[PDB]
Structures are given as C-alpha cells and as structure tokens.
Number of protein chains: 2
Amino acid sequence: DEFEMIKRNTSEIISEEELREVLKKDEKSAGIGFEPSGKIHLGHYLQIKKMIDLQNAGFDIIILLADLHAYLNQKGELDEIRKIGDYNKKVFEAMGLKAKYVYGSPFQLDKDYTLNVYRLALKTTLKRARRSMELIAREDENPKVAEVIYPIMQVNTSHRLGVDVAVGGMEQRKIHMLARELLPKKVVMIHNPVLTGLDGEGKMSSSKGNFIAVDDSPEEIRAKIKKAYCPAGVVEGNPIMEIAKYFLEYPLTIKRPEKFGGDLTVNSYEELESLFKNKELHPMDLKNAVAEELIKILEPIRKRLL
Amino acid sequence: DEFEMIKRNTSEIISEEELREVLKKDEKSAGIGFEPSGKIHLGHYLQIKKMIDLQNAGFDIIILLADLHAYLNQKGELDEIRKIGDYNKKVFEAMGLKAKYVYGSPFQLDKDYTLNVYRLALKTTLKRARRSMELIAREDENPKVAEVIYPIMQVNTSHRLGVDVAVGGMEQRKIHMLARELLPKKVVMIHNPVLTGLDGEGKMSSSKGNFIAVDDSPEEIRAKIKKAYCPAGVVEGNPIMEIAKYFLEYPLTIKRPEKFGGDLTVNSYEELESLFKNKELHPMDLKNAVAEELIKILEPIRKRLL
Ligand SMILES: N[C@@H](Cc1ccc(C(=O)c2ccccc2)cc1)C(=O)O
Ligand SMILES: N[C@@H](Cc1ccc(C(=O)c2ccccc2)cc1)C(=O)O
C-alpha cells in the first residue's frame, strides 16, 4: 500500500496512527529542511528519495533551504550560504524531485515570527535545547548562544510552514520531540536512518569526508567503495551493505567469476543479508556489484549536473 | 566640576578617559533601561537621580522601558508589562526626570535588529551569556533559552540606541562588559552601587520585598526603617547608612533628646560615618533622622502620584 510504501526503509514514524489519518486527507504536505551543503551525498539522496515516495503518495513537497539555520550553525555568511543552497536545489531537481523550494530567511526574520521564537525560548530549557543539538551542532569548544536558538527556530518553522508531515534523519528526532511538545498542532515525524561513513567510524557527513557525493565520478565511486569498511560476515555498520539496502534495485545480479562461484542473483536485500552474513558472498564481490549499480543509479543525476 | 558631579556616588565608570572625551561633545546622550516593575523603589530612584545628574550636565536622557527584556525574563505578558512600564514612566516623571521614554519592542523585533541579534549570538558563548545573567535572571530551576537571548538583546539595544553613556547598577556590568567586547563603538558604562535590602540579607529588590517604594506612605517608611538592619558601629551592609549616603542632604541635623546628647549637626556623610562607626550616634537616632528626611525627600513624588 501507500503507508508501507512510505514506511519502507525509515527508522521510525512518530505515530503511524496520525500518519494514517493524514493519508486520508486530499491535500497533504510533507517537508524537509537542509542546511545548504557544499556536496550532496547519499545521505541527502536517501532523504530526497523518501520525499519522492511521499510525493508519489499525493503529498505536496516543501523543501526548506535552511540558510538562516546554517548561518546560526556556523556555515558562513548568508549570501554565500544562499548560493550553495541554490546549487543544492539543482542537485535536488536533478534527482527528479519536483517541489516547492523556499529559503528560510525570507520569513524567519519577520516581526511576528521572531516574537514566536522568543515565546518558544520561554518554554525551552537550555539543557533541553543543548541536548537536541548534540548530533547537529557544529563542533565548538565554546558553544555559542546561536546553538540553542537553532532548535527553537526549527520548531517555529514547523509551525509556520504548517506541513502535515516532517521528514528528517534520526539525528533530528530530539528537535522533533521538542516541537511535538511545544507546538499546538502535532505534525507527523518520519525519521530516516543515518548512513554510516565509508570508513565505518562514524555517520556519513559532508564535513567528515566519509561520503559518496551523488555527482562523484564513476572512478571516484569505485575507489571510494573499494577502500570502504566492509568486514566479511558483518552487516551492522557496514556502509556497503547499507548502500545495497537503501539504493539498489532487486533482484540484484551480483556478477562474479566462475572461479569464485559465478554470477549470483539475489531477489531481495534480506537474501543478500543472509548470503553475506553466512560468508557465502565475499566483500570484494559485494563491492564490485554495489559500485556498478550505484554508478548506474547516480549517472542520470551526474549527467544533469553536467 | 561636571565630571566629579557625575562620578559622585557611582561604583565605577568604565573609562573615565572616555567619559572626559564625551563631556567635550555638544550633543551627548545617556541611557538606562528598566524591566517594568510593579513598585519603584530607592534602587530606581538612586539611578534616576544619577540620570538627572547627567541631564544637568547637558546629556539628552533616554529611558528604555524594557518590555521585551522583561518578557524574556519571565515578567509576564507584553501588554500587561507594557502597562506597568506606563506607570513607571509617570513615577519617573514624578521624580522630576524630563526625558525621552521608549518601549523596546517597537524596534527590538525589526527584521534587521533580529539578524543582528543572531549575529551577536554567533559571537557570544553560552557560558559567557549565562554568567552575565547571574544577578539578573529570574530564579528558575530550569533555565530557559530566553535567559541567554536577554543579554545579547541588551547588547544590540546599546548598539541601536547609540547612546554615548549607558547607566546601570553594578549587577549589569557583566552584560556591559559583553557589549564592550562585541560592539564596534565603545560606550561609557556608569555603574551605580546596589543598595542593600532593609533586612540586610541581600540586595534591595522589587521581588524580595526588602525595599522602600518611593510612594510608600510616611507611616510605612517609618515602620520599614524602624525594623531595618542597622548594627551600632556597623556601616557595611547597613541599609540605613546607605540611605543617608545616597539620598540625604548635608548638613544633616540629626534631631534627638537632650537626655541623649541633644540635636546633632553633621556636615557630611563621611562625618556621619565617623560618629556612627565610633558608636557616638545611636541606631534609633540614625533611623528617626533618616526616616524623617527620606519622607520629606519622597513627599513631592508621592504627592504627584496621588
Ligand atoms: N536541522 C536540519 C535542517 C533543518 C531541518 C528542518 C527545518 C524545519 O523547520 C522544517 C522544514 C520543513 C518542514 C518542517 C520543518 C529547518 C532546518 C539539518 O541539520 O540539516
Ligand atoms: N537589564 C536591565 C534592563 C535593561 C537595561 C539596559 C537595556 C539596554 O540595552 C540599554 C538601554 C539604554 C541605553 C543603552 C542600553 C535593556 C534592558 C534590568 O535588569 O532592569
């Protein structure tokens, strides 16, 4: 159905009941926000892919190019941030996402919007605010006041934009729980899993350089996956297995030499999971297959950006 | 001279050099802000008296009825706060202060003013911000985000108002130091001492009920001073001695029975300080004299409010 179609590959939906009530409505909107990023990676793609699922399910899509938030989170100057946001819009369009793209500053600095921010600041403890920025705040030995304004700003935007569904990675859940409590109208939160970095040490990040950009070249992709963390029989924290699960189409024909078993055909990721977990599928073979399928996947996108 | 006239009874002037440069200018402005208070006490009077000193010295006076700050500091709703601010203006006018009175919200919610607040939030650490609100923040077991917005708001207002001199109690110095660092144009800070409460346990405060309101009745004043902390020979932390120092005119004729030494005439507070410190002047006699002089002082003000 549509519900499960949307539920597929998500970490959680804050209230599947509320989401069912939403699917009944004729006009429904889903929204996601991104601090403009210099490089758009699989992490972003995973989420845009999810926005497309919702769109296919009749949701109007709202993409917030969060320039003010990025400004508050030390990403630089607004106009500079604004141009990177511009580029992101194109990469998002290149991914096949037809939607309403809006910057945050045009309305996030409005007289009333601000009074609402201060109203929320009166009900948001500093400890609660600091906690929600743990996975989002730019690393800083001397946390700025801006760090705690950021979360309440995100909450006021959810109010302003008035979407039925808000999508984001699991790292956004605390700011989302905060909004669930502070806001009068409860919005459904769809949380996407956070991909692991290629080296498997942490989560995939634009600043940690452990990602695969959607416009990376075929050679770059092959080289990135080749060096990627991928222990035989290990699925948890295996970035390569995550890519197979979140981006690959099945049945998947893992091509390999007869000398090693010959071409293998997997009808589902779960099946691939078994084969790899039971060490019947070798890392090098998993990689070559993921790398080639991924390249095909991203090609259309890279072509458009070029 | 004018300098010392302004320096009289102040705790500190952040840069007496800068203050001298200011006195040379033809047009100079001095400003002070108050979170609207239900009762205006000696603490406020001390500061308005100081604003008048500056006014007599050719300064244009700006009085900020800080409704937004009070809102941020949990004083209630803006309109309610706005009406108490209205009443304060009259009490201030009743004190003989002719000046420009402005609320903060009319300009503190402006698009650019807000972006400037966020700019400042990017250079103000949370620890630095928390520290400046130690003597100002409303008591709260769960510090709100609003607490740290307050200080940067005060700093942006100093920028906006563009006064040459900013006046306030010593409890405001950390927020003032913060402004000295963050702002491009350095404004002179004149800090007034903080009066001790009548019970001598803490500082005089509108919420601690240890103050003398300028419109208190003669009977109320007499009764408040009678019960006031005032150890014989002790000057430090003696609220009664502070009142004699900051509000009384000299020579001061301390009236008392011949049975106890008869009427005494002191030509200066310093002299009074000696007499009291050397236990030659009794607390009860100090009180009766301060109480009667204070009543005369405030009378004009109380009459006008009635
Ligand atoms: N916090 C996200 C960026 C972000 C997400 C969401 C928001 C919203 O307030 C929003 C957008 C769309 C719908 C509802 C709410 C602003 C900014 C990040 O770390 O990149
Ligand atoms: N913090 C003060 C109130 C306050 C003082 C000063 C200000 C200003 O920003 C200001 C006013 C006038 C001039 C310069 C600066 C705002 C609010 C209090 O505890 O009551």
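Along the chain as shown, the residues are counted starting at 1.
Every residue gets a Cβ built from N, Cα and C, even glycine.
Positions annotated as ATP binding site by Swiss-Prot, on the basis of sequence analysis: B:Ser206. Quoting Swiss-Prot on the mutagenesis of B:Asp285 to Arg (Swiss-Prot position 286): Decreases the rate of aminoacylation with wild-type tRNA and increases aminoacylation with amber suppressor tRNA 8-fold. Decreases affinity for wild-type tRNA and increases affinity for amber suppressor tRNA. Quoted from Swiss-Prot for the published mutagenesis B:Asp285 to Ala (Swiss-Prot position 286): Decreases the rate of aminoacylation more than 10-fold, without effect on tyrosyl adenylate synthesis. In Swiss-Prot, a published mutagenesis experiment is listed as B:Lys287 to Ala (Swiss-Prot position 288), annotated Decreases the rate of aminoacylation more than 200-fold, without effect on tyrosyl adenylate synthesis.
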Tell me, how many other CB atoms lie within 10 A of the CB of B:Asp285 (mutagenesis position), whichever protein chain they belong to?
18
Sorry to bug you, but what's the C-alpha spacing from the residue listed as 'ATP binding site' to B:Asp285 (mutagenesis position), rounded to the closest Å?
27
Identify, in sequence order, the residues in the chain of B:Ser206 (ATP binding site) that are 6 or more apart from it along the sequence and have a CB within less than 8 Å of its CB; answer 'none' if there are none.
B:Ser37, B:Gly38, B:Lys39, B:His41
Nonlocal neighbours by CB distance (under 8 Å) for B:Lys287 (mutagenesis position), same chain, sequence gap 6 or more
B:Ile225, B:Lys226, B:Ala228, B:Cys230, B:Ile240
